[PDB]
2 protein chains.
Amino acid sequence: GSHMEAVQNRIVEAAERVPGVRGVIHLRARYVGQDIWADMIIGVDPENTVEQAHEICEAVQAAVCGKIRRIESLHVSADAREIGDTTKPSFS
Amino acid sequence: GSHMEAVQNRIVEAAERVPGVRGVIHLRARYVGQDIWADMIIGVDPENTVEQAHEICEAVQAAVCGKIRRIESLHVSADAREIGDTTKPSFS
Ligand SMILES: [Mn+2]
Ligand SMILES: [Mn+2]
(Lines of atoms letter the chains of each structure in order from A and count residues from 1; the text may use other names and numbers.)
(Lines give C-alpha, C1' and ligand atoms only; values in the text may rest on other atoms or scores of the structure.)
(Ligands and ions follow the chains in the order given, each with its own letter.)
Protein backbone atom coordinates (compact mmCIF):
# COMPACT_ATOMS: atom_id res chain seq x y z
CA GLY A 1 0.00 0.00 0.00
CA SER A 2 0.70 3.67 -0.65
CA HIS A 3 0.02 4.73 -4.24
CA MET A 4 3.45 6.50 -4.19
CA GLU A 5 5.15 3.23 -3.14
CA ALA A 6 3.36 1.55 -6.08
CA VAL A 7 4.65 4.24 -8.46
CA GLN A 8 8.15 3.89 -7.03
CA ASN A 9 7.89 0.10 -7.40
CA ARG A 10 6.86 0.52 -11.02
CA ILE A 11 9.90 2.66 -11.62
CA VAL A 12 12.20 0.14 -9.97
CA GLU A 13 10.64 -2.87 -11.80
CA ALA A 14 10.96 -1.09 -15.19
CA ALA A 15 14.57 -0.24 -14.47
CA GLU A 16 15.46 -3.74 -13.26
CA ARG A 17 14.28 -5.21 -16.62
CA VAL A 18 17.02 -3.26 -18.47
CA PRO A 19 20.16 -5.29 -19.24
CA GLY A 20 23.12 -4.41 -17.06
CA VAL A 21 21.05 -3.17 -14.11
CA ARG A 22 22.06 -5.14 -11.02
CA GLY A 23 19.52 -3.41 -8.85
CA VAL A 24 18.24 0.02 -8.03
CA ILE A 25 20.33 1.46 -5.17
CA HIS A 26 18.30 4.61 -4.56
CA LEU A 27 15.20 6.32 -5.90
CA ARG A 28 13.82 9.80 -5.01
CA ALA A 29 10.61 10.87 -6.77
CA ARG A 30 8.36 13.91 -6.18
CA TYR A 31 5.29 15.44 -7.84
CA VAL A 32 5.21 18.80 -9.52
CA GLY A 33 1.46 18.94 -10.14
CA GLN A 34 0.73 15.81 -12.20
CA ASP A 35 4.31 15.31 -13.33
CA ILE A 36 7.01 13.36 -11.57
CA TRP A 37 10.62 14.46 -11.21
CA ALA A 38 12.91 11.61 -10.12
CA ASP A 39 16.57 10.78 -9.39
CA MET A 40 17.63 7.11 -9.52
CA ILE A 41 20.97 5.44 -8.84
CA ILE A 42 21.37 2.02 -10.47
CA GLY A 43 23.84 -0.64 -9.40
CA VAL A 44 26.14 -1.83 -12.22
CA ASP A 45 28.92 -4.43 -12.65
CA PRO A 46 32.03 -2.99 -11.01
CA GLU A 47 34.25 -4.26 -13.81
CA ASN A 48 32.19 -2.28 -16.37
CA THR A 49 33.66 0.87 -17.72
CA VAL A 50 32.02 4.18 -16.72
CA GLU A 51 31.19 4.53 -20.45
CA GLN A 52 29.26 1.26 -20.16
CA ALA A 53 27.53 2.38 -16.97
CA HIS A 54 26.59 5.51 -18.91
CA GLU A 55 24.93 3.57 -21.74
CA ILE A 56 23.01 1.46 -19.19
CA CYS A 57 21.79 4.68 -17.47
CA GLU A 58 20.65 6.05 -20.78
CA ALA A 59 18.81 2.81 -21.57
CA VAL A 60 17.18 2.89 -18.12
CA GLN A 61 16.05 6.42 -18.64
CA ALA A 62 14.51 5.62 -22.02
CA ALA A 63 12.76 2.52 -20.78
CA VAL A 64 11.41 4.10 -17.57
CA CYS A 65 10.24 7.33 -19.25
CA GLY A 66 8.65 5.33 -22.08
CA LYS A 67 6.66 3.20 -19.62
CA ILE A 68 5.76 5.85 -16.98
CA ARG A 69 4.36 8.81 -18.88
CA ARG A 70 3.76 11.04 -15.87
CA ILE A 71 7.55 11.19 -15.35
CA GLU A 72 8.67 14.46 -16.85
CA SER A 73 12.30 14.20 -15.75
CA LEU A 74 14.44 11.28 -14.67
CA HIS A 75 18.13 11.41 -13.82
CA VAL A 76 19.76 8.03 -13.89
CA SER A 77 23.30 7.55 -12.61
CA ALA A 78 25.44 4.63 -11.55
CA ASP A 79 27.34 3.02 -8.76
CA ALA A 80 29.01 -0.37 -8.20
CA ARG A 81 26.92 -3.25 -7.03
CA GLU A 82 28.59 -6.52 -6.18
CA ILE A 83 26.54 -9.58 -7.03
CA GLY A 84 26.19 -10.95 -3.44
CA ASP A 85 24.34 -7.67 -2.75
CA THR A 86 20.54 -8.16 -2.15
CA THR A 87 20.09 -4.69 -0.67
CA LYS A 88 16.51 -3.58 -1.27
CA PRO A 89 16.14 -0.12 -2.92
CA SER A 90 16.01 2.94 -0.67
CA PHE A 91 13.24 5.51 -1.37
CA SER A 92 12.00 8.89 0.03
CA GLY B 1 22.97 35.72 -4.85
CA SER B 2 20.57 33.27 -3.22
CA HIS B 3 21.93 31.72 -0.02
CA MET B 4 20.79 28.30 -1.40
CA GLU B 5 22.81 28.89 -4.60
CA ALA B 6 25.81 29.69 -2.36
CA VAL B 7 25.30 26.43 -0.43
CA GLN B 8 24.96 24.51 -3.69
CA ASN B 9 28.11 26.21 -4.99
CA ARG B 10 29.97 25.20 -1.84
CA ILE B 11 28.92 21.63 -2.39
CA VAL B 12 30.03 21.69 -6.02
CA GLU B 13 33.39 23.39 -5.23
CA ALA B 14 34.14 20.84 -2.46
CA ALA B 15 33.31 17.98 -4.79
CA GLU B 16 35.35 19.37 -7.69
CA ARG B 17 38.50 19.42 -5.47
CA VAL B 18 38.35 15.60 -5.12
CA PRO B 19 40.65 13.70 -7.51
CA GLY B 20 38.85 12.00 -10.34
CA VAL B 21 35.88 14.39 -10.38
CA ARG B 22 35.56 15.86 -13.88
CA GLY B 23 32.67 18.05 -12.90
CA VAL B 24 29.38 17.91 -11.08
CA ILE B 25 26.65 16.94 -13.56
CA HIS B 26 23.65 17.42 -11.27
CA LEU B 27 22.92 18.47 -7.71
CA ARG B 28 19.55 18.42 -5.86
CA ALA B 29 19.56 19.65 -2.24
CA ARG B 30 16.66 20.34 0.15
CA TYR B 31 16.25 21.30 3.81
CA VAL B 32 14.69 19.14 6.45
CA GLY B 33 14.67 21.71 9.25
CA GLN B 34 18.33 22.73 9.61
CA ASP B 35 19.71 19.66 7.88
CA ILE B 36 20.34 19.20 4.19
CA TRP B 37 19.54 16.07 2.20
CA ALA B 38 21.25 16.03 -1.20
CA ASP B 39 21.73 13.87 -4.33
CA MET B 40 24.74 14.60 -6.56
CA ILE B 41 25.89 13.05 -9.82
CA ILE B 42 29.60 13.50 -10.57
CA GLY B 43 31.19 13.22 -13.99
CA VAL B 44 34.05 10.69 -14.15
CA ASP B 45 36.56 9.48 -16.79
CA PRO B 46 34.66 7.17 -19.13
CA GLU B 47 37.57 4.73 -19.29
CA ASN B 48 37.46 4.32 -15.48
CA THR B 49 35.97 1.18 -14.12
CA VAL B 50 32.64 1.45 -12.24
CA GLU B 51 34.64 0.27 -9.18
CA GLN B 52 36.85 3.34 -9.64
CA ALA B 53 33.85 5.63 -10.09
CA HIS B 54 32.55 4.12 -6.86
CA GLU B 55 35.70 4.98 -4.89
CA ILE B 56 35.60 8.55 -6.27
CA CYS B 57 31.93 8.86 -5.16
CA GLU B 58 32.84 7.65 -1.72
CA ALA B 59 35.70 10.15 -1.52
CA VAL B 60 33.36 12.94 -2.68
CA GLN B 61 30.85 12.04 -0.05
CA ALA B 62 33.46 12.07 2.71
CA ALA B 63 34.97 15.34 1.61
CA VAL B 64 31.63 17.14 1.12
CA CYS B 65 30.07 15.88 4.37
CA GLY B 66 33.27 16.72 6.27
CA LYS B 67 33.24 20.31 4.99
CA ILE B 68 29.46 21.04 5.04
CA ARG B 69 28.22 19.97 8.47
CA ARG B 70 24.57 20.81 7.92
CA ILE B 71 24.43 18.03 5.29
CA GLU B 72 22.90 15.05 7.02
CA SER B 73 22.70 12.84 3.94
CA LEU B 74 24.47 12.94 0.60
CA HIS B 75 24.13 10.39 -2.18
CA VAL B 76 26.93 10.58 -4.68
CA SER B 77 26.78 8.61 -7.92
CA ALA B 78 28.55 8.71 -11.24
CA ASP B 79 28.22 9.19 -14.94
CA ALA B 80 30.63 9.62 -17.86
CA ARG B 81 31.99 13.05 -18.60
CA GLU B 82 34.13 13.56 -21.66
CA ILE B 83 36.88 16.11 -21.21
CA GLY B 84 35.68 18.61 -23.91
CA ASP B 85 32.55 18.92 -21.72
CA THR B 86 32.26 22.35 -19.95
CA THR B 87 28.61 21.85 -19.06
CA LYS B 88 27.83 23.87 -15.94
CA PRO B 89 26.15 21.90 -13.10
CA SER B 90 22.34 21.67 -13.08
CA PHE B 91 20.57 22.39 -9.75
CA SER B 92 16.97 22.50 -8.35
MN1 LIG C 1 26.88 9.62 -24.16
MN1 LIG D 1 32.65 -0.28 -1.84
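The first residue you see is number 1, and the count goes up from there.
The header says X-ray crystallography, 2.1 Å.
Every residue gets a Cβ built from N, Cα and C, even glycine.
If you take the C-beta of B:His75 (mutagenesis position) and look for same-chain residues 6 or more apart in sequence within under 8 angstroms, you find B:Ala38, B:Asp39, B:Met40, B:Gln61. According to Swiss-Prot, the feature Fe cation 1 binding site maps to B:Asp39, B:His75, an assignment based on a curator's inference.
DSSP assigns B:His54 (Fe cation 2 binding site) to a helical segment in the three-state reduction. Sequence-distant contacts of B:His54 (Fe cation 2 binding site), defined by Cβ-Cβ distance under 8 angstroms and a gap of at least six in the same chain, are B:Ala78. The feature Fe cation 2 binding site is assigned by Swiss-Prot to B:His54, with a curator's inference given as support.
The Cβ neighbour count for B:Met40 (mutagenesis position), using a 10 Å radius and every protein chain shown, is 27. Among the sequence features in Swiss-Prot, the mutagenesis site B:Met40 to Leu (Swiss-Prot position 250) is noted as follows: CTD behaves like wild-type.
For B:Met40 to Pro (Swiss-Prot position 250), Swiss-Prot lists a mutagenesis experiment annotated as follows: Severely impaired magnetic response, cells make very few, small magnetite particles, less MamB and MamM protein accumulate. CTD no longer dimerizes, CTD has cannot fold properly and is unstable.
Cβ neighbour count for B:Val50 (mutagenesis position): 25 (other Cβ atoms within 10 Å of its Cβ, all protein chains included). Record note (Swiss-Prot) on the mutagenesis of B:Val50 to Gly (Swiss-Prot position 260): Nearly wild-type magnetic response.
Record note (Swiss-Prot) on the mutagenesis of B:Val50 to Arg (Swiss-Prot position 260): Loss of magnetic response, still stabilizes MamB, CTD dimerizes, binds cations, dimer interface is tighter and twisted.
Swiss-Prot documents B:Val50 to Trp (Swiss-Prot position 260) as a published mutagenesis change and attaches the note Significantly reduced magnetic response, many fewer, much smaller magnetite crystals formed, still stabilizes MamB, CTD dimerizes, binds fewer cations.
In Swiss-Prot, a published mutagenesis experiment is listed as B:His75 to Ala (Swiss-Prot position 285), annotated Wild-type magnetic response, no change in magnetite crystal size, number or shape.
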List of the recorded positions B:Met40, B:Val50, B:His54 facing chain A, defined by a Cβ pair under 8 Å: B:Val50, B:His54
For B:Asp39 (Fe cation 1 binding site), the number of other Cβ atoms found within 10 Å of its own Cβ: 21
